[PDB]
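Trainee: Here's a structure for you.
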Amino acid sequence: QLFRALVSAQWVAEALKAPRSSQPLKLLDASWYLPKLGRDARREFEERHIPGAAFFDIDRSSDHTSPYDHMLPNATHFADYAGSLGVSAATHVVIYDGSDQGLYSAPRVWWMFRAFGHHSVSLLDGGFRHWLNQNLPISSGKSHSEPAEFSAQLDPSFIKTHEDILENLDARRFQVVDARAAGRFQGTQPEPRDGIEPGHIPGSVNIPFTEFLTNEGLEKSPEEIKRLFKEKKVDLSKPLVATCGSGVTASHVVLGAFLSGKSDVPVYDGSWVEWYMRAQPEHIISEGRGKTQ
Ligand SMILES: Cc1cc(=O)[nH]c(SCC(=O)c2cccc3ccccc23)n1
Ligand code: NA
Ligand code: NA
């Protein structure tokens, strides 16, 4: 009783050859990379992308009035932007990116469409990496589309707030799962944002987003995902909230839970950037020694 979250490269290639008029397919490249990788997602799209794809820029689908990173825009802003990419309520949106990991930032966009009330959305398992590995056809050129009518409404159950995370330190009403790399979580490797130092939220559990994916960047099976959660002491029959640096890679936790039957995993959108900025010293658990310490 959920719309499929994953489609395969083979499924996509077939759809490109057999298009479905009543349910049009819109392919979106949502690649986004941290600056230190020295990659230009938009330019890469211009060079190669899945045929007929548009480029979904997650910096044009964020609230720039926030001091935090990658915050959900309001619904009017999202709808304007999704309609400008040619997405209507009839559309089966399929999102990918070109990350080394397979999928990286695309899960965030799958989550956002759902959050804003568009449930016919999936992700291309293995992303562009796998598409290229299969020697499937590619196109070049800047992104474009005719505009379409799109409406959005945010369901707030998709989000948790700082206030919620804070209340939960004592209340322990939900399990917080943090998708950052282990060393950022532990406090021994740097955070990408200048002025943010690493560490973790007290009581949270680290499941780096890479552990949801196979060695070659395909999704693990639901059998293996359930095993992962359980080995990390996360109980899927209890509430679960996903978090990371800025709320982007958190969406792999959300996806993994969705594929294992649990559809209601909210994202703490403010994530570690917000948490660190709004913290008292008791709120920052780290093996690293602060400037103050
Ligand atoms: C997506 C992501 C993944 C991740 O592992 N961590 C973060 S923290 C936000 C951030 O570094 C950041 C976000 C936006 C722009 C920036 C510009 C400079 C440096 C850091 C960031 N974000
Ligand atoms: Na965010
Ligand atoms: Na930093």
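Using the numbering of Swiss-Prot, the residues shown for chain A are 5-297, in order.
Determined via X-ray crystallography, 1.7 Å.
Keep in mind that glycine also has a Cβ here, set from the backbone N, Cα and C atoms.
Relevant sequence annotations retrieved from Swiss-Prot are reproduced here:
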type: MUTAGEN; residues: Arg188 to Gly; note: Abolishes hydrogen sulfide production. Slightly increased basal levels of bound persulfide
type: BINDING; residues: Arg188; note: substrate binding site
type: MUTAGEN; residues: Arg197 to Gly; note: Reduces hydrogen sulfide production by 50%. No change in basal levels of bound persulfide
type: MUTAGEN; residues: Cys248 to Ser; note: Loss of redox potential. Abolishes bound persulfide and hydrogen sulfide production
type: ACT_SITE; residues: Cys248; note: active site, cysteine persulfide intermediate
Trainee: Quick check on the mutagenesis positions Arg188, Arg197: which one has the highest count of other Cβ atoms within 10 Å of its Cβ?
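Mentor: Selected residue: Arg188.
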Trainee: What does the structure give for the C-alpha distance between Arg197 (mutagenesis position) and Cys248 (mutagenesis position)? Integer Å is fine.
Mentor: 13
Trainee: Between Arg188 (mutagenesis position) and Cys248 (mutagenesis position), how many Å separate their Cα atoms?
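Mentor: Pair distance, Cα basis, whole Å: 10 Å.
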Trainee: Counting only residues 6+ away in sequence within the same chain, which have a CB under 8 Å from the CB of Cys248 (mutagenesis position)?
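Mentor: When sequence neighbours closer than 6 are ignored, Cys248 (mutagenesis position) has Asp182, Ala183, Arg184, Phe213, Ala254, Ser275, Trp276 within Cβ distance under 8 Å.
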